[PDB]
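Q: Take a look at the following structure, please.
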Amino acid sequence: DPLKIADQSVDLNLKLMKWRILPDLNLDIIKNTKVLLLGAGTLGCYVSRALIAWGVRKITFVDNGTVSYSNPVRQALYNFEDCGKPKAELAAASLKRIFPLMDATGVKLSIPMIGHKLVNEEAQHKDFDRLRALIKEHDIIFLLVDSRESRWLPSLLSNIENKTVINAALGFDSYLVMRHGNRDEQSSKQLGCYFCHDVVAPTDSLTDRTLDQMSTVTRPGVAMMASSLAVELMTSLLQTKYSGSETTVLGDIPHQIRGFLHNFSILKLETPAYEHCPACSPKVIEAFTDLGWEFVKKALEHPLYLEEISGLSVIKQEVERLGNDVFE
Amino acid sequence: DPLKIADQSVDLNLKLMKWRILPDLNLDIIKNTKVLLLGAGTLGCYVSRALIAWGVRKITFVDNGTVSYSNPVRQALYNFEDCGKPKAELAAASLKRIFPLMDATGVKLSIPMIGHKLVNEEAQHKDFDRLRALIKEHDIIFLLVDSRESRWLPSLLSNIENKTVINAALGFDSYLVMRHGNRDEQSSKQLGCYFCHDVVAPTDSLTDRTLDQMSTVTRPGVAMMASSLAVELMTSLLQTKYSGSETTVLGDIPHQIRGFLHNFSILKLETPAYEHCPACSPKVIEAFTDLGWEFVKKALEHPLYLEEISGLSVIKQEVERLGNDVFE
Amino acid sequence: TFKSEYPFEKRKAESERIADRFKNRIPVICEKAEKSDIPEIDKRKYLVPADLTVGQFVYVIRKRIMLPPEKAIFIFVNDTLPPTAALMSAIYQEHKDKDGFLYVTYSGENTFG
Amino acid sequence: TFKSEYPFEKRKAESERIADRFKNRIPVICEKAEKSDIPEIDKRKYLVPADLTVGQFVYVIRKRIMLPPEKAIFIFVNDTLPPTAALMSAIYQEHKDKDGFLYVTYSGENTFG
Ligand SMILES: [Zn+2]
Ligand SMILES: [Zn+2]
């Protein structure tokens, strides 16, 4: 039957990569990786298209949104007729329309955002619990959301549950693709996360800033480049490393990638986990470990509390006490 | 009505790029560019998705193929239910399903391939004429076909009709995106084409080489990267240059781009038009200008004739007469 | 740009002057990255206490351009992103320019999806 | 690899020897590019007449690896693609390595869509 043939044809295409080109390639590990996509926008759609072509069978979209009239040209699982409908479940249905064997699921779930008042403590407690369970259930988490503050809670929960996070983010003509570090019990080495590179706790960036539509005002090329690199980073990362290097059968496994369209460039970068980071600092980890949701609810409503806990307040006070000479 | 809102919403998204970010950006030039896509495979599909998001209104697909069972996961305008159906017209219909105002057309047309016997001189004469007319009708030609020999005739015809060609090609883990040079009547400077980099006339590469499916055995990421870069190259190229540089409001306009996934890199390159090139050599241009189809039919069946005309045979004979010392 | 202000031979001097006229100080040029969406900073030159960390210097920049707390940036030194905990002294040692100054650019962090 | 065969100080010498023992000759190391799908070439070293063009040298490589006519390659010199009409002498002048040899790699041309 047609579906069996589809299944065998995609399977053969993949097998040939191993048989004919890279005998050491592990295809099974990729096929069986359960993927959670946080965000079903331009990134979530393009990332999912790259994953299914690599043979990934289980993809779960999390998005609380609906399809807008401007979306289909940029968000590649939606059509004009879809406008107004809930995104996440449509994205899942769209994947199955491409390849009906997909275990594709969609969940209309809001991620609690740091810096925003809790509107309904109980309902958001449930959102938190649901998010933690989805994270725990899956193997690789793509962080593909659309603000600074939306990246905080998922970064923390993924670190807590010891899952690999691939975080991708866009600007008008540039992009960032990185893998977050994880905690190693014996090794004192750990790679940076998205929040390790500045010195402010994430907070409400949205209630204030006008022009809603600017978050999708980007050169169309950036979403496609970022999405494709994020997936290829995942496939390489899933391979075993060669003995004396940071490379696999698929090549490099960079910590961090930043690309720019204006000069057609790509930089490979690496940063260590920062002791005062408001997401991955050991003090923040410790606070979560002690109180769980009772700590998180405090941080959600009081971002400055994170700066106290992680030590950011200390290093900034030190600059305040310098005196009038880091100027003219 | 919903369609009017779709139209205004996509339009606003684009306008904001100019109003808020790049006041000198010319959006109209991009919207009104008539695009011919030679090839509706993994490149043709992803390139068309990047174009519509940039506001391009007229896209015409040329492809003589049908949707195969392995195609939908990699070729992003097709669904499982489409398998067996003619590709080009389906691709056009798929674009309209995304954004119904698209002037999208598909043409099931075979491109005569150099190195292959003419099976029906008359029918292929018509294919040639139809291809030349489509090329003449459009503004920018994307060369997105799947063999060396399929790139020859369209490269020649586009040079003859003085159209900008953007040529993209994939390997297992690398890709090439380049713009072909055009003839300048006054300037003796001209950029290279795809055929300027080696010293053999294109010929039949297909009747012989087994494993049909290897032409789609590529890391899924390469098609998305190449497609996105090809389109961003086009949008920059369409902008006016600043006085003292090779740059526009959108940044660089590189001749040639080659990217590699194994080390996440991208090279920007430039080559000049090669005097013995079997596509763009002035002697080949002159031969076409004199006899048109009567010259082309000769070259199609006798690739070695191109090597004689362009002078490739001369430079190779010179190496033959060296004697036994370019070895040990 | 600053480095495009013609004064190479003068720069090495201005860098030497600073090396003597001031102690525990790093001479730094800090400018907005091209094409990055982020408020400008006209004051680009700084004598930075060598014992400050990168993160403390980032704080100084944030205040100088009057960036609100809800927006983040990152900095590049020679197309690298230095560790936030690193001492400016160690950064200076590793990345200092021929002309004696340490060149840094700052850019708005990406957030869209 | 060849450059990874330990002999830097020896290379500059082997490059000097060639500069004297031979005239109108360019010392060249030519190897397959990593990850590129293209037949290997065990013989990697060449003394190339300085008046040959890049395209003539490409022809030499094609024959050496016994590549069929229907398949194309391109070459890189220092991550650049040299003009096919350029004299190997001019290429050598521009791109010659510290050790006196000109390093070239060759790769199969991309054709898929
Ligand atoms: Zn962190
Ligand atoms: Zn040419």
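The residues of chain A that appear here are 293-620 by Swiss-Prot count, in order.
Heads up, header says this was done by X-ray crystallography, 1.9 Å.
Cβ coordinates are placed from backbone N, Cα and C, and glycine is handled just like the others.
Quoted from Swiss-Prot, the note on mutagenesis experiment A:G333 to A is: Loss of interaction with ATG8 and ATG12, and no more ATG12-ATG5 conjugate. Defect in Cvt pathway and autophagy. Under its mutagenesis entries, Swiss-Prot includes A:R443 to A with the note: Loss of interaction with ATG8. Swiss-Prot lists A:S466 to A among its mutagenesis entries, and the accompanying note reads: Loss of interaction with ATG8; when associated with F-486 and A-490. What Swiss-Prot notes for the published mutagenesis of A:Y486 to F is this: Loss of interaction with ATG8; when associated with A-466 and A-490. Among the sequence features in Swiss-Prot, the mutagenesis site A:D490 to A is noted as follows: Loss of interaction with ATG8; when associated with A-466 and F-486. While the structure shown retains the original residue, Swiss-Prot records the mutagenesis experiment A:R511 to A with this note: Impaired homodimerization and ATP-binding. Homodimerization and ATP-binding are recovered when it heterodimerizes with an ATG7 molecule with a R-524 mutation. The mutagenesis experiment A:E524 to R is recorded by Swiss-Prot, whose note states: Impaired homodimerization and ATP-binding. Homodimerization and ATP-binding are recovered when it heterodimerizes with an ATG7 molecule with a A-511 mutation. Swiss-Prot documents A:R550 to A as a published mutagenesis change and attaches the note Loss of interaction with ATG8.
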Q: Given the mutagenesis positions A:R443, A:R511, A:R550, which one's Cβ is surrounded by the fewest other Cβ atoms within 10 Å?
A: A:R550
Q: Restricting the comparison to the mutagenesis positions A:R443, A:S466, A:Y486, A:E524, which residue's C-alpha is spatially nearest the C-alpha of A:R550 (mutagenesis position)?
A: A:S466
Q: Measure from the Cβ of A:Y486 (mutagenesis position) and count the other Cβ atoms within 10 Å, all protein chains considered.
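A: The answer is 27 other Cβ atoms.
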Q: What are the sequence-distant neighbours of A:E524 (mutagenesis position), meaning same chain, six or more residues apart, C-beta distance under 8 angstroms?
A: A:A342, A:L542
Q: Going along the chain, which residues six or more apart from A:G333 (mutagenesis position) have their CB under 8 A from its CB?
A: A:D355, A:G357, A:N363, A:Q367, A:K379, A:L436, A:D438, A:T508
Q: Out of the mutagenesis positions A:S466, A:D490, A:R511, A:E524, which are near chain C, with a C-beta less than 8 A away from one of its C-betas?
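A: Near chain C: A:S466, A:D490.
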Q: Measuring Cα to Cα, how far is A:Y486 (mutagenesis position) from A:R443 (mutagenesis position) in Å?
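A: So the alpha carbons of A:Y486 (mutagenesis position) and A:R443 (mutagenesis position) sit roughly 8 Å from each other.
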Q: Just counting, how many other CB atoms are there within 10 A of the CB of A:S466 (mutagenesis position)?
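A: Excluding its own Cβ, the number within 10 Å is 25.
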Q: Does DSSP give A:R550 (mutagenesis position) helix, strand or coil?
A: strand
Q: I'd like to confirm something. Which of the mutagenesis positions, A:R443, A:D490, A:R511, has a Cα closest to the Cα of A:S466 (mutagenesis position)?
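A: Answer for the nearest of the mutagenesis positions: A:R511.
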Q: Determine, to the nearest whole angstrom, how far the Cα atom of A:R443 (mutagenesis position) is from the Cα atom of A:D490 (mutagenesis position).
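A: Spelling it out, the Cα of A:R443 (mutagenesis position) and the Cα of A:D490 (mutagenesis position) are 14 Å apart.
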Q: Near A:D490 (mutagenesis position), which residues of its own chain have a C-beta under 8 A away, given they sit six or more steps off in sequence?
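A: Counting only residues 6 or more apart in sequence, A:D490 (mutagenesis position) has no Cβ neighbour under 8 Å.
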Q: Among the mutagenesis positions A:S466, A:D490, A:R511, A:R550, which sit with their Cβ under 8 Å from a Cβ of chain B?
A: A:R511
